[PDB]
Amino acid sequence: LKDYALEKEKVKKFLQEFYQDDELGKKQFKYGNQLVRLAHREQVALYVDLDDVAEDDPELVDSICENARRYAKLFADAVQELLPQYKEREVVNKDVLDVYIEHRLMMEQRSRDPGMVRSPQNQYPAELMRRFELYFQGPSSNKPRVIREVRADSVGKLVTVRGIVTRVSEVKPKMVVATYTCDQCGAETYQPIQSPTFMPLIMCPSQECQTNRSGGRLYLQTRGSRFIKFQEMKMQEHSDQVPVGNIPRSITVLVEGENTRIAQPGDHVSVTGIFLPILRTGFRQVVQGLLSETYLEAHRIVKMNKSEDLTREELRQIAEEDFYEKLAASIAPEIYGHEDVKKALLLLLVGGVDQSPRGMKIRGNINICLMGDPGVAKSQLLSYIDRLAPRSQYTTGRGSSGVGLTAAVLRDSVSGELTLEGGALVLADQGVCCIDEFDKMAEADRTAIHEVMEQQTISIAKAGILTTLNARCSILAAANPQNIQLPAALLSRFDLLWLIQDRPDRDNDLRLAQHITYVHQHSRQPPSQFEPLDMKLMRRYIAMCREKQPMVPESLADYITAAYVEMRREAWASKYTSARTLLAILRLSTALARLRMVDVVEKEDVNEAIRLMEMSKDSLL
Amino acid sequence: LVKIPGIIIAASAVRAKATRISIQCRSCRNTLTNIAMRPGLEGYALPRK
Amino acid sequence: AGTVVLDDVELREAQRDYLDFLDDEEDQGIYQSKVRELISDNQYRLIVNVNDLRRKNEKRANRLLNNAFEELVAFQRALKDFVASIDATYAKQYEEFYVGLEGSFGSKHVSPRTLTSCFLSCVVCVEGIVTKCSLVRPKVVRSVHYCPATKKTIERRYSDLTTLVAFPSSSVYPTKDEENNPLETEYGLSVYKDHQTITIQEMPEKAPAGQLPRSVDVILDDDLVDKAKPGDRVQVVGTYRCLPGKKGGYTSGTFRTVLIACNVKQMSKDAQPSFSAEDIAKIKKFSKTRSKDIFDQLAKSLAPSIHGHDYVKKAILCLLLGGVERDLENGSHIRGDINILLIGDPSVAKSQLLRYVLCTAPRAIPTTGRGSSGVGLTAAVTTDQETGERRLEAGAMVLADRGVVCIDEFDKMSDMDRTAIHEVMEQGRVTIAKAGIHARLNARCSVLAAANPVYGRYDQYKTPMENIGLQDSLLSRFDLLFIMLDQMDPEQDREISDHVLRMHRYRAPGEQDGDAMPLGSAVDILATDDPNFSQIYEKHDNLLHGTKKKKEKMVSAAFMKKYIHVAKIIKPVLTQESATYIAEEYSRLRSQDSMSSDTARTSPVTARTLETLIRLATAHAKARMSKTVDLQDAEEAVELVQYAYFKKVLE
DNA sequence: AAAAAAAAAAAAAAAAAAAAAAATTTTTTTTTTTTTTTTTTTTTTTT
Ligand SMILES: Nc1ncnc2c1ncn2[C@@H]1O[C@H](COP(=O)(O)OP(=O)(O)O)[C@@H](O)[C@H]1O
Ligand SMILES: Nc1ncnc2c1ncn2[C@@H]1O[C@H](COP(=O)(O)OP(=O)(O)O)[C@@H](O)[C@H]1O
Ligand SMILES: [Mg+2]
Ligand SMILES: [Mg+2]
Ligand SMILES: [Zn+2]
Ligand SMILES: [Zn+2]
């Protein structure tokens, strides 16, 4: 056993006398400055890094990792005790709960009588007067665990897991301390809520009412109470860590306070928290014993590995004029050839600028459909784009169909209500939806995709659901074969319809075979003049481009009009082109300008857009 | 004792029913072993002393 | 305090006998070695063979079988004492060492139907299929509380009164001190035990036809909770007992029964094979002495009962050995699984080859064209109906992950199902999703399909494209496509008939006396041990009626299984010479001018053709135990693909 | 020094207060299981 007063002193010592050179090499009191901030009420969440703690006290780290809840409370109490001596001015009462705390403290001081001893229950609860919250950051030496392996043997421990977020409730107020006011005396009563349910009190235990022996019925109310942002999410194992034949395992994660609104369904996250049980009374327990649920209380949520939330080297790399080609060649380096296809995919990943001229939106998303023979790496390209893009949903033929693409309605648990859960399109709302086997996809699904392309929304008027969803995603379809199957339905919608025909050819086939065989030899593409960018770098560059909206100067108006009219004449003479093609020109040029990271598009961007468009068009022939 | 012809349309699973039960006192932990149970769909009231 | 036994003669005798049995040092230390192995592996559950227990002391075996709880407690005490004697620190680390049972249960081996109330408080080994499972919940076995007001630290213990009389006193969780001081539980210090409840249903192929199935509820605890998932053909050895009802006042005399599992086992076919020193030495000897023709020997010894089809047999061996997956740093994946499609004339033993693969290859799932329809074939998304949450059900492909799916009547299979499995055939994964859930299940299975050509029988005078109604998109992902023709050559008919008649005239030595009918009727199966979860091996099959004679032996089935299992783990690396040879051969193959006239391609040539070339070379390397893909391996791969991809159009 | 009267001692019976002892199943709820139904969706057939 351990003396928790000594432990509190240890954590106080650490929190006060820990320093680091984080701030531009200058030595800083990492936690002292944060304590000052949240004593001024400028910060709410205090993330104690257990690596920092272990830097000088490994045993404290082990004790925390073994009984995290106890030491979580110890750290919170130490912070609360230290705040007054770190406060350096009066807070501006930014919150009504701050007003309540001010009034409570002032009245306690007014009726202090310092020498008198008040009963243990005649005092404000700790949680009622915190206005802050202390979380951990798991020590790096703790290997992340598998949701399947997180079992009863590690209840109350601090563990970190990684997985895909499947279901996430909304943020709703969870009572933490229920405040009641009496109708006789005029005191207050505080019930700290710990169980999932509580029975509201009826009789006021205040001293005045106890002396009067009066009724003292008290009224529960939300004004003086203490709520906390609450959320409940389902976190799913990663495909690579599931056993041979099993299905991925889920875990329930309860998120509170400032950890809320971090993760959203579809995100790849790492969550560090304490594995805690919930008592399971109420049911007709078949087997005797105190059985309980299990959940992870979220202390640190970190989006990772697909949607993580500069340097002179990268600035120079951007300044390079061949940065466009560098990124293109970096898109799926293993895939040999398909240079223009990969450039189009990069333009897809970047996207054009959204327009809102006088009450109608011309979305900047780029829609690409890869028609091709078997074995031309369309599936590989779509899978790579899924792994690369931040919000990417890769939907095959019919496994994710109907409500697998559109939202449905499911009963809730926190509220028992009917909540609207998004499908693949909504999960990729503002990213990339890689549709595979688009030709073989169902008719209702195809119509939904057409509607999302034309409007970025999904209207539903079925029985249990009646809503107008929002899915501002870019469609990357991969169909197979007017050649032999070239629907005008696809032509009229897809901004870039690419045909990938692989005619046999000794030289090209031999080069591709050498590429493939080296790939199988060394688990990597053959070395080239330019090393391909790592996915993190590609995502960073693309994201920086995304917020670089370039405009179209009026000088290029006549050039664009001439190119469009020339293409119209060529199409009319030959054996499809329209305003959709013109808008494809505009948004491809805008995306090229954005890639170059300028504010104004140029004739070079327009020419490249036209070149890619003509390559796609003559791929048909 | 009656004799009846018919055709069976259902047959529940073979559950377990008690012919003889034993009971124990929570306080003194003394037993009342081998209490006969009436055969058939007939229940049994526990003693209250 | 309370009553404490001093001289329990039966308990003392049971402990003495169990410790004597577990000593085993003079009895070739079988259980001594098992205890040492579990100590090293950091396990606290000893699995004991009831047959060995009965051989040592039939009295103890009968007492244990007929009195489960008492004898199991005595056995666990003896095991804990033995573990302390061998190593005290480990014994102190683990509070209770459990004992599960295994072996041949004469009468106790039953099914959920035959499991009647006559087996209460006995050890029963019940077979079945897990119809459902429950979430693994922790039950507190020792709670720790801290009182801030007094700084005291108390610890309450709860006993395992699952099938014992339980009172409110034992199951009250302290929430105040004797002076009404609120407590706070130390979750980290507290001790919890994982607990799960599953349902075992009688196997449909074993249940009486036309009747509803019989189920049983099973309780799993620490170290057995996640030993099974829905759809698992499991053998649960446990203690059958009546679950206490809630404190009443009036009782109907009805008692829910349950099986407290003491051991859970899956189908032993998928279990890790036992490789003894002599077995591994024999494998080494085989691989080293014979490497040049080892692949051919294995291919010809694969299915003795099916004559001919040498190339198809070699392709099936390559499929069994598999390739090697490529896990690129950037996440791109390349499957190492060979897909084979046998199409051709009726009565060419294609279904027999598929059945042989089903019987031999581990994790082999049978399937029929219309037997599985979409959601049944791939994974499916349903709802719990009690929680309102989505749930995933594994399909045939998912269950066959890291295995084989043997599909028959592939042509009869609806186009929708083939389109659905397209992804599995190449990416080896199932991508399903509904509104409340989305997953990407792993289905890394090789597809071995059989089909009948359009018009029922193959048309020698029509193109293979027209004979096979499968379009190029589906044909390409099939690594090999073999057309098995029922040629009417008199000599081939002679050979086939001779082989068939010899196989028919064979009788098993010893078991068959010349007139026996081996079929049993629904009783002997339970009477004798199941040959599906059961526990010296030669190398070359002794000469028998299967073949007449020659200077070439046939590989034993068990030896071949062990050799294939060992060789599948090998990941031979592609050499530069083989890489160049394969690249040039792929270029030539894709260039149509290489192949002669009057020759039509069975399936189109593609990057996937190159990939299957590489995979076949890798499989040949695995067969050779080479660890490097060599020129001979590349030659065999190119030979096989060249034979498979072209068929001469007769006229 | 002995007898007669007085008083005390021992012993037994009765009463009052206070602590102890004895007696004490029915009624309602509600959870689970089973079945029913409405709509969506998927498959099959026909032109
Ligand atoms: N251009 C290419 N470069 C490298 N590999 C390729 C190429 N085309 C096809 N492949 C390989 O062939 C296999 C089939 O490709 P896939 O993505 O299924 O094509 P499709 O999209 O036409 O089905 C994959 O394993 C892939 O690695
Ligand atoms: N080459 C062969 N050698 C031995 N038996 C054969 C051969 N070809 C066909 N048969 C016999 O034909 C029977 C049925 O063949 P089957 O597996 O149904 O083929 P299919 O699936 O084409 O009908 C089997 O019992 C098998 O013994
Ligand atoms: Mg594809
Ligand atoms: Mg057949
Ligand atoms: Zn009051
Ligand atoms: Zn009693």
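The numbering of chain C matches Swiss-Prot: 2-536, 544-659, in order.
When the header is checked for method, it gives electron microscopy, 2.8 Å.
From the backbone N, Cα and C atoms, a Cβ is placed for every residue, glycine too.
Lifted from Swiss-Prot, the feature list:
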DOMAIN    C:295-502  domain 'MCM'
BINDING   C:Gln353, C:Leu393, C:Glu394, C:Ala395, C:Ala397  ADP binding site
MUTAGEN   C:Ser535 to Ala  50% reduction in phosphorylation by ATM or ATR
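In sequence order, the recorded positions near chain A (CB to CB under 8 A) are C:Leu393, C:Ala395, out of C:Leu393, C:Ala395, C:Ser535. Within the group of recorded positions (C:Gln353, C:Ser535), the Cβ with the highest number of other Cβ atoms inside 10 Å belongs to C:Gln353.
Of all Cβ atoms in the protein chains displayed, 15 besides its own lie within 10 Å of the Cβ of C:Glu394 (ADP binding site).
Sequence-distant neighbours of C:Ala397 (ADP binding site): residues of the same chain at least 6 apart with a C-beta under 8 Å from its C-beta are C:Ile366, C:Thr368, C:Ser373, C:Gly377, C:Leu378, C:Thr379, C:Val406. Checking the recorded positions C:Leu393, C:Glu394, C:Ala395, C:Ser535 for a CB within less than 6 Å of any atom of ligand 2 leaves no residue at all. Binding-site extent for ADP: residues C:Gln353, C:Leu393, C:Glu394, C:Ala395, C:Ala397, maximum pairwise Cα distance 33 Å (rounded to the nearest whole number). C:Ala397 (ADP binding site) falls within a helical segment according to DSSP. C:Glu394 (ADP binding site) and C:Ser535 (mutagenesis position) have their C-alpha atoms 28 Å apart, to the nearest angstrom. In the structure as shown, the Cβ atom of C:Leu393 (ADP binding site) sits within 10 Å of 22 other Cβ atoms. Note: the CA-CA distance between C:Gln353 (ADP binding site) and C:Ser535 (mutagenesis position) rounds to 26 Å.
In sequence order, C:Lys230, C:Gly232, C:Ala380, C:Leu442 are the residues near C:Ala395 (ADP binding site), counting only same-chain partners six or more apart with C-beta under 8 A.
For C:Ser535 (mutagenesis position) paired with C:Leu393 (ADP binding site), the C-alpha to C-alpha distance reads 31 Å.
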